[PDB]
Number of protein chains: 2
Amino acid sequence: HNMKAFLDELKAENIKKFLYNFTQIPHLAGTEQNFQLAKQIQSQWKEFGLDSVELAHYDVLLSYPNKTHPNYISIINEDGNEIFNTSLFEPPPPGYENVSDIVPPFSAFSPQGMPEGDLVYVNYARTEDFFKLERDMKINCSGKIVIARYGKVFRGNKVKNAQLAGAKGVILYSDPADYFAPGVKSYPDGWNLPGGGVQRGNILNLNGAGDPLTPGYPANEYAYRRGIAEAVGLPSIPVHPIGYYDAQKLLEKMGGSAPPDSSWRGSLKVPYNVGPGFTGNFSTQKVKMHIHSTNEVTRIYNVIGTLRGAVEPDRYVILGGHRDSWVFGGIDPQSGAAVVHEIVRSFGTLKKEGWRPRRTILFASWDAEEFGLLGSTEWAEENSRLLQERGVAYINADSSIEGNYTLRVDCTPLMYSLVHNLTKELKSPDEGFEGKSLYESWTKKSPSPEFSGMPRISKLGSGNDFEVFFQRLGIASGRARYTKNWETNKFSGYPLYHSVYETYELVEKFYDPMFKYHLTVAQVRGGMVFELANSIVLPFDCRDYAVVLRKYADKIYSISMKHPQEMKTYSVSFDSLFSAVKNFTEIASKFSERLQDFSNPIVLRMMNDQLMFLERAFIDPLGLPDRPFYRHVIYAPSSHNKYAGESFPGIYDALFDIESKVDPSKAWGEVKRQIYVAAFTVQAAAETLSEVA
Amino acid sequence: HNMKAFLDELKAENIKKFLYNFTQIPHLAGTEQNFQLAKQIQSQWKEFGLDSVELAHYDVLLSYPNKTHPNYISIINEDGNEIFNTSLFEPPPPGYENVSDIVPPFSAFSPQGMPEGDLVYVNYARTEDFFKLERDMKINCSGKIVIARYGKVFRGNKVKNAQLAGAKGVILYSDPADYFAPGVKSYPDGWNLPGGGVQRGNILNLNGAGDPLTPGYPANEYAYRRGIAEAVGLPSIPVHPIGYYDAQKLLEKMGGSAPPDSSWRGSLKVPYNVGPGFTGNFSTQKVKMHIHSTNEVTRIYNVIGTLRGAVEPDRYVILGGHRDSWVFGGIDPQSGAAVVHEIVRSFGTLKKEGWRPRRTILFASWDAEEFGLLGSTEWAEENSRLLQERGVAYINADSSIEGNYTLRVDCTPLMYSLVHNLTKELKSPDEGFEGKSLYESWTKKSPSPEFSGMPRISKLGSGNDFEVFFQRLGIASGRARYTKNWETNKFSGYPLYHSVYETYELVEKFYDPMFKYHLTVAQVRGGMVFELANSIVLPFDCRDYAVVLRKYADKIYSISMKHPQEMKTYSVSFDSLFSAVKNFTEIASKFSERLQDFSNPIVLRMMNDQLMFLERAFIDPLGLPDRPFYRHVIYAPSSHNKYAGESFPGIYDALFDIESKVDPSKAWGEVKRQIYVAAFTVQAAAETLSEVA
Ligand SMILES: *[C@@H]1O[C@H](CO)[C@@H](O[C@@H]2O[C@H](CO)[C@@H](O[C@@H]3O[C@H](CO[C@H]4O[C@H](CO)[C@@H](O)[C@H](O)[C@@H]4O)[C@@H](O)[C@H](O[C@H]4O[C@H](CO)[C@@H](O)[C@H](O)[C@@H]4O)[C@@H]3O)[C@H](O)[C@H]2NC(C)=O)[C@H](O)[C@H]1NC(C)=O
Ligand SMILES: *[C@@H]1O[C@H](CO)[C@@H](O[C@@H]2O[C@H](CO)[C@@H](O[C@@H]3O[C@H](CO[C@H]4O[C@H](CO)[C@@H](O)[C@H](O)[C@@H]4O)[C@@H](O)[C@H](O[C@H]4O[C@H](CO)[C@@H](O)[C@H](O)[C@@H]4O)[C@@H]3O)[C@H](O)[C@H]2NC(C)=O)[C@H](O)[C@H]1NC(C)=O
Ligand SMILES: *[C@@H]1O[C@H](CO[C@@H]2O[C@@H](C)[C@@H](O)[C@@H](O)[C@@H]2O)[C@@H](O[C@@H]2O[C@H](CO)[C@@H](O[C@@H]3O[C@H](CO)[C@@H](O)[C@H](O)[C@@H]3O)[C@H](O)[C@H]2NC(C)=O)[C@H](O)[C@H]1NC(C)=O
Ligand SMILES: *[C@@H]1O[C@H](CO[C@@H]2O[C@@H](C)[C@@H](O)[C@@H](O)[C@@H]2O)[C@@H](O[C@@H]2O[C@H](CO)[C@@H](O[C@@H]3O[C@H](CO)[C@@H](O)[C@H](O)[C@@H]3O)[C@H](O)[C@H]2NC(C)=O)[C@H](O)[C@H]1NC(C)=O
Ligand SMILES: *[C@@H]1O[C@H](CO)[C@@H](O[C@@H]2O[C@H](CO)[C@@H](O[C@@H]3O[C@H](CO)[C@@H](O)[C@H](O)[C@@H]3O)[C@H](O)[C@H]2NC(C)=O)[C@H](O)[C@H]1NC(C)=O
Ligand SMILES: *[C@@H]1O[C@H](CO)[C@@H](O[C@@H]2O[C@H](CO)[C@@H](O[C@@H]3O[C@H](CO)[C@@H](O)[C@H](O)[C@@H]3O)[C@H](O)[C@H]2NC(C)=O)[C@H](O)[C@H]1NC(C)=O
Ligand SMILES: *[C@@H]1O[C@H](CO)[C@@H](O[C@@H]2O[C@H](CO)[C@@H](O[C@@H]3O[C@H](CO)[C@@H](O)[C@H](O)[C@@H]3O)[C@H](O)[C@H]2NC(C)=O)[C@H](O)[C@H]1NC(C)=O
Ligand SMILES: *[C@@H]1O[C@H](CO)[C@@H](O[C@@H]2O[C@H](CO)[C@@H](O[C@@H]3O[C@H](CO)[C@@H](O)[C@H](O)[C@@H]3O)[C@H](O)[C@H]2NC(C)=O)[C@H](O)[C@H]1NC(C)=O
Ligand SMILES: *[C@@H]1O[C@H](CO)[C@@H](O[C@@H]2O[C@H](CO)[C@@H](O)[C@H](O)[C@H]2NC(C)=O)[C@H](O)[C@H]1NC(C)=O
Ligand SMILES: *[C@@H]1O[C@H](CO)[C@@H](O[C@@H]2O[C@H](CO)[C@@H](O)[C@H](O)[C@H]2NC(C)=O)[C@H](O)[C@H]1NC(C)=O
Ligand SMILES: *[C@@H]1O[C@H](CO)[C@@H](O)[C@H](O)[C@H]1NC(C)=O
Ligand SMILES: *[C@@H]1O[C@H](CO)[C@@H](O)[C@H](O)[C@H]1NC(C)=O
Ligand SMILES: *[C@@H]1O[C@H](CO)[C@@H](O)[C@H](O)[C@H]1NC(C)=O
Ligand SMILES: *[C@@H]1O[C@H](CO)[C@@H](O)[C@H](O)[C@H]1NC(C)=O
Ligand SMILES: [Ca+2]
Ligand SMILES: [Ca+2]
Ligand SMILES: [Cl-]
Ligand SMILES: [Cl-]
Ligand code: NA
Ligand code: NA
Ligand SMILES: [Zn+2]
Ligand SMILES: [Zn+2]
Ligand SMILES: [Zn+2]
Ligand SMILES: [Zn+2]
């Protein structure tokens, strides 16, 4: 009854069976079908042997198209005749043409409206794309409809950026440059996005809030709800996504300015002119959106399973991933949910033979992740006091695969050593690495840029259910999946992401026929949970935080040093931050020696508490500026791209575009304030590792 | 080596000697003399046997009069001649007439200015006093100098209230009605305030912030400081305190309206007319303030002593009280600091014989309490992560006596049972209770209004160093001292409070000749620390929180029920709050049964963690509205009087004066929001006491 027993019990064939089972019908958040699946998972987790399995429900703001009043976009003429209309639905894949309740493509939480106007093309609608338009090209987006390609950044940031440029609507589309890999065929004959394929997805800017109506508090039965006008994170302009056949029709007539360079050009046979408006012959034609989606408070259901710890039942190791999907969820999330299902089954097999983990393991099937991480966040808001005093670690479990090339791990530095050690004990599933470790194949394919013989591990970003646990509550968090080769593949994510084409057959035919990558990911996620829940000493190495803190302090200093004159004028010093990082390094080294040197369960648990509370020490209860639910001082989601992690975010944002601020004394004063905050937090975290008295 | 050993070692004669030692010269915060005393205490605590004794220093905003440009108030005539001037200093007491560095009376943090105008008399400058003036009497304070009697509420609230009435200056004075007990003589021949006596004291409204320049973060060497204009809590109008000889001269000429009733009349031979301005003959005479005090960043020093725990060194029981005084500090704080000194000495005697407490005891000598709880708050800001994960309890130790009648205890419900049990084991020092317990004399003199055979224990308010620990960090807190009979004594506090007359001789001659009340208070404070630090199971009873929660829910409901029509119109229900309190009651009862029913140190410590984190569960990380450092949802300092505790403060303030709000739908919506917040927090606290898995 050890990790090997746990790991050997996991079966590729089981994951395949569960994935099939979870992907036959859509499981849209807030729908009857997703409630039925919740009840199925609850029943089976009970069957598998968990001690208790409960549903936790909340009533949250969701968004749905109007079934009898469809969303679409038109090219209109001067008479007001609609001469081109975008599609009302994606052509369903082979054998699914009779499946009902496929939600048509839409941007969740768009307001209603029917704006008409001239088109401006804004590339990826990134902060720098808008800088280039407004500052360099002198193109004014005010009162224009903007058309943006999907890719590079979270779509919620694209919409915020368009809104602040004064756009009156946004059209998102999938360019073949970003969603069509050269030499591969469109679904169903390969894994590429067809011209009729469209990416669904919410366009909120919640900054960690959870349910737009109840920031701070769970959306329970007696919750007081904000009115819509005071809701968190809703867009103020209509937004709608389209495929590249339709996008070609909207872009082909574009006039005004040429694209400023080749990074603005996708792969369609159009000029990619920025606009505004169409070329001479068509200059009186306009674009008109028709958006009739509604926001509605709707009940959602999380499944929470508990496997009580034998020795420390009041210490929680959490394995969590979502269950709601946009349509069939063939990759996102059911490739993860099937992996979780099999992990529960394996742990339950051990439990039935009389085993218990040392610490309590909690298993979660989250709802409404696609609509803003709503299920995980309301649950964490309800249980925040238990989680912050008892939460050892959170391992996420969304999509198990986004490619078939190598492992991808994003996690806290506290988990680096755990991950290196676990992957050295696992077999590589890769062709050409037969009989070699996962560590060896991963390190070869994804080398660390700093250290030879080590693999690359990314900072956690966001856009997934670990956000409340890590950046709000400061619980050590990690995620792992199989991924593509980013070096040779210039497309954003996997092409069929959030489309009707993301099916069981996509996975079985193209991504993972033998379910070996799925099994490898179940071993990594399950193996991490196993060690976190069973190791006598928590498997965190504080010294790994010291190394990265120095790297981040060097990076942020280098950013500031682009402005040597202002650093002189305003006496901007990084000395305190470096001092704190030096101290952290020294105290962590001493703590590590003591951890190696002690039959005393109180000393042990005292030191396990120091390990557990170390991630917690990086939380500032005041939050980051205007983002009160991003409280971790070392890591926040980038303010320009929710998917990407940023280090020392408070200082990073204080420095960003600082040369453009009208009051440099004020701007540099805020840089200095954020330096103080960061140095203090690092020192305070370091001091939690000092001898306690 | 038990509590009896500890308690028997404490000596009245030692406390007397220490009090003498601490009160020969002034120990104003930020002065050399108070730094010297800090070093003396550090040396002696080392000598007494503590494991380590450190100074923790901060650089905080303090306030001092200008030595070469004195503060005073004048009656001026139409020519501009100053025909009456208030005193520049209090007549020094017998034998102290040559003591240097007695700070003259002033209001700390007053801005500078020389405003001239007509006087309005505003009674105690309470919220209801201003309601009566503006709403009922139709007297406009805008551009007037207000004169207010000290008493009833914290002076910072008086100043805020005058400021919001549009006053251009405030004059505070001590009326004999409030500071002269009938039949007792003025200092030095009794304990009454003489006509030349004046009460010093800060006039900030910090709402828990600590140093005005660094809210959230310790005022360390590299701190970024707000500019003065953005500082927390500073008054915007000049303020100065005077004695009743001077007040008589300012009040005797008052004209305009008569006092509205007898509750507006003090004891001086003047009419107590509200004004504005003087009676006919003197109507062209005006009042002029001259305030030249300066705010200055100044270094302060806390002494922190550690007695490391034998079994749980990572669990902290804190005994803390301040050392800085306005002048000699004969009662405030040195009657407390002498008691702490003797407690350290007794614990140290046991330690030298080989004993250690189970948990770590921290001893604190705080600085700058008189200037806004600055020393305790900066230290807690620096050490917040250690305190919130390890802080068992905080026992305050300011003035040991404010009367000689009976015991006064204000504490969390979690300490009620501890206090009842300890006082049953202590001898009463009272005349007529020889051979009886302290519990018996206390209960007889101060009966609980709810329960026969029980003593009254007040809610914690504020205006002392427990504020950061309790209302910011949610560490279980208590205080105890000897007090007067409030039923038969209508004067506010003790008469010589914060005056030069508060001396060693005041205490030795009038309050506590035999030092028996001091010894009784050392036994209570020390006995509490002893039990908290040594009891195997933490000596908190969660069921006592359940009883008070019901009492507070009844009270707040009763307030709302004065508005039955609005409760109907806006569907205002308290059902959720009562449900949560019912649940808390049931879960606490079950938790208590389990606590009685378990050789297992993990179960024990798990349950000790549940006990320790129960106060912590009442913290809301978002704080109360516009008071981010008041985070406890059950108890905050009253928004009308910092000294008084308010229960369910969020709901209380939402309901306060609600009939006057211009938008009732908005106002009642906020009542409902605060009901939701309170119900949720109570339920979430209850759930920390549930089985953990
Ligand atoms: C004091 O403690 C008790 C626990 O003993 C709490 O009681 C809960 O109260 C809420 C009501 O506020 C109940 O919520 C209701 O749940 C129903 C489904 O519950 C099932 O599933 C749960 C676990 O997932 C089981 O524990 C439970 O036994 C059931 O099997 C919903 O169907 C209800 O919604 C319907 O009615 C309401 C009200 O009319 C409508 O608004 C809805 O639209 C809907 O039609 C409802 O949500 C909950 O079941 C109770 N729990 C238990 C264990 O009994 C109190 O909440 C607590 N007080 C506070 C302040 O927390
Ligand atoms: C990394 O870790 C080290 C600890 O090893 C910290 O070092 C401390 O650094 C501060 C400076 O920022 C030092 O502060 C100075 O303290 C002097 C008095 O210290 C005495 O008392 C303490 C305990 O109370 C003892 O530990 C210490 O050994 C001394 O006996 C002050 O006199 C200094 O102030 C004077 O100089 C400054 C600077 O020129 C002026 O602005 C002042 O006006 C004043 O004249 C100063 O405040 C502290 O002593 C150091 N501690 C130790 C134990 O060595 C770093 O702070 C830490 N990094 C971070 C970011 O926290
Ligand atoms: C693009 O789509 C518009 C609107 O069409 C409507 O909405 C879509 C989402 C689909 O669900 C359609 O099935 C749905 O009709 C088209 O413009 C519309 O054309 C229709 C038919 O010509 C007009 O309806 C009526 O026409 C008859 C003529 O006999 C009259 O008796 C009625 O009085 C009424 O006018 C309708 O007015 C018009 N609507 C708008 C908003 O313009 C458009 O033809 C189509 N363009 C294409 C396919 O190129
Ligand atoms: C109330 O106090 C004022 C001001 O007095 C000054 O401040 C106090 C706090 C004390 O420290 C005083 O010692 C200090 O002087 C008095 O008004 C002031 O009176 C003096 C003397 O009459 C004036 O100074 C000078 O007078 C000589 C006359 O020979 C001239 O040569 C000088 O040019 C100069 O005027 C001073 O102007 C005047 N100041 C003001 C602000 O009014 C006031 O007499 C006193 N009232 C009492 C005791 O009833
Ligand atoms: C995915 O897998 C689950 C679990 O195997 C399937 O649900 C299960 O379906 C069977 C057959 O429909 C159910 O048994 C039936 O019970 C009813 C009475 O409740 C009875 O009338 C039938 O004769 C039969 O015995 C079973 O209840 C159900 N189990 C759970 C836990 O829900 C599900 O159908 C699969 N979905 C797909 C799309 O393959
Ligand atoms: C990942 O695996 C590495 C390598 O096994 C782990 O580091 C090793 O941990 C062991 C156990 O603490 C260390 O052993 C100690 O050695 C010293 C003798 O120098 C002795 O004082 C102790 O009693 C103990 O035997 C070992 O030194 C150490 N090896 C290295 C190279 O660091 C690491 O802990 C694992 N990481 C996690 C998170 O589990
Ligand atoms: C309050 O009590 C303290 C502690 O008893 C007194 O401080 C102590 O004073 C004595 C006598 O001044 C000091 O001893 C002296 O040391 C110096 C050299 O440092 C030497 O020149 C003298 O001959 C003598 O031995 C002692 O250092 C000092 N102790 C401490 C811990 O500060 C203090 O004077 C008392 N204050 C009052 C107002 O009574
Ligand atoms: C203050 O003192 C009271 C009275 O001594 C303490 O309550 C008493 O606590 C003891 C020890 O837990 C209880 O004894 C238990 O009795 C049951 C038998 O019914 C048994 O199951 C247990 O093994 C244990 O012997 C006793 O019942 C209880 N008495 C009352 C009247 O409640 C109280 O705990 C003290 N408070 C603090 C904070 O220490
Ligand atoms: C979906 O859109 C339709 C419009 O086609 C909405 O139905 C109309 O709503 C208005 C205002 O409430 C009524 O006056 C009309 O009588 C309705 N028309 C029809 C044809 O039913 C409908 O409310 C929307 N549905 C949802 C669920 O929001
Ligand atoms: C105390 O008050 C005096 C005024 O009597 C201040 O001293 C004057 O300050 C101004 C402006 O800085 C100078 O121009 C004068 O020359 C000073 N006068 C004298 C007589 O010295 C003084 O700054 C104040 N002191 C403090 C510590 O704030
Ligand atoms: C862009 O256009 C709007 C409306 O026509 C105008 O008010 C705004 O000032 C313009 N902004 C710039 C930067 O040119
Ligand atoms: C799977 O791997 C092969 C071999 O490298 C590659 O050519 C193919 O494109 C991969 N499939 C997917 C879906 O990434
Ligand atoms: C009080 O007086 C001021 C200034 O003379 C005036 O502006 C203000 O409106 C008055 N307020 C009331 C309530 O009468
Ligand atoms: C001390 O107690 C006596 C007897 O009750 C009382 O008359 C006297 O006023 C008290 N002294 C003080 C300072 O309260
Ligand atoms: Ca919420
Ligand atoms: Ca501060
Ligand atoms: Cl994931
Ligand atoms: Cl006190
Ligand atoms: Na398919
Ligand atoms: Na005296
Ligand atoms: Zn997902
Ligand atoms: Zn997704
Ligand atoms: Zn005091
Ligand atoms: Zn005081």
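To match Swiss-Prot, the residue numbers of chain B are left as they are there, and the shown ones run 56-653, 656-750.
Each residue, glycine too, has its Cβ placed from N, Cα and C.
DSSP assigns B:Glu424 (mutagenesis position) to a helix in the three-state reduction. Long-range neighbours of B:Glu424 (mutagenesis position) (same chain, six or more residues apart, CB within less than 8 Å of its CB): B:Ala84, B:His377, B:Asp379, B:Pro388, B:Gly430, B:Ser431, B:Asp453, B:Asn519, B:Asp520. Summarising the annotation, Swiss-Prot assigns active site, nucleophile to B:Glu424.
Annotation source Swiss-Prot lists active site, charge relay system at B:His689 (among others), citing sequence analysis. Non-local neighbourhood of B:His689 (active site, charge relay system): B:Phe525, B:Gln526, B:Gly529, B:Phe675, B:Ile676, B:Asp677, each in the same chain, at least six residues away, with C-beta under 8 Å from its C-beta.
Taken from Swiss-Prot, the feature Ca(2+) binding site applies to B:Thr269, B:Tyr272, B:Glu433, B:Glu436. Mapped onto three states, the DSSP output places B:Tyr272 (Ca(2+) binding site) in coil.
All protein chains shown were included, and the count of other CB atoms within 10 Å of the CB of B:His553 (Zn(2+) 2 binding site) stands at 25. Sequence annotations record features per position, and here Swiss-Prot assigns Zn(2+) 2 binding site to B:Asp387, B:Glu425, B:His553.
Per Swiss-Prot, mutagenesis B:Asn121 to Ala is noted as: Loss of glycosylation. Severely reduced enzyme activity. In the structure as shown, the Cβ atom of B:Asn121 (mutagenesis position) sits within 10 Å of 13 other Cβ atoms. For the recorded site, B:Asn121 (mutagenesis position), the DSSP three-state label reads coil.
What Swiss-Prot notes for the published mutagenesis of B:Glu424 to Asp is this: Reduces enzyme activity.
Quoted from Swiss-Prot, the note on mutagenesis experiment B:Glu424 to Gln is: Reduces enzyme activity.
Of all the Cβ atoms in the protein chains shown, 25 others lie within 10 Å of the Cβ of B:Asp453 (mutagenesis position). Looking at Swiss-Prot, you'll find the mutagenesis B:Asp453 to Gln noted as follows: Reduces enzyme activity.
Using CA atoms as reference points, the recorded positions B:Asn121, B:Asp387, B:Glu425, B:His553 were checked against B:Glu436 (Ca(2+) binding site), and the closest is B:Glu425. B:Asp387 (Zn(2+) 2 binding site) has B:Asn121 as its nearest neighbour among the recorded positions B:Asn121, B:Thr269, B:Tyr272, going by CA to CA distance. Look at the Cβ of each of the binding-site residues B:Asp387, B:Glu425, B:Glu433, B:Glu436 and count the other Cβ atoms within 10 Å; the largest number goes with B:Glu433. Cβ-based crowding with a 10 Å cutoff singles out B:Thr269 as the top-ranked of the binding-site residues B:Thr269, B:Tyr272. In sequence order, B:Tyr272 are the recorded positions among B:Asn121, B:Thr269, B:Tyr272, B:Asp387, B:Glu425, B:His553 whose C-beta falls under 8 Å from a C-beta of chain A. Candidate recorded positions: B:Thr269, B:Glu433, B:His689. Those with a Cβ under 6 Å from ligand 16, in sequence order, are B:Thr269, B:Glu433. One thing to note is that 2 residues go unmodelled from B:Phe653 to B:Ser656, and the Cα atoms at each side are 7 Å apart. Within the set of recorded positions B:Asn121, B:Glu425, B:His553, the entry lying nearest in space to B:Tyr272 (Ca(2+) binding site) is B:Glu425 (CA atoms). Nearest in space to B:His553 (Zn(2+) 2 binding site), taking C-alpha to C-alpha distance over the recorded positions B:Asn121, B:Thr269, B:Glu433, is B:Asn121. Taking a Cβ cut-off of under 6 Å from any atom of ligand 18, the recorded positions B:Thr269, B:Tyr272, B:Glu425, B:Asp453, B:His553 reduce to B:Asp453. Among the recorded positions listed (B:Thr269, B:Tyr272, B:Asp387, B:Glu436, B:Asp453, B:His553), none has a CB atom closer than 6 Å to any atom of ligand 14.
Using Cα positions, the member of the recorded positions B:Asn121, B:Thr269, B:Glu433 nearest to B:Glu425 (Zn(2+) 2 binding site) is identified as B:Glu433.
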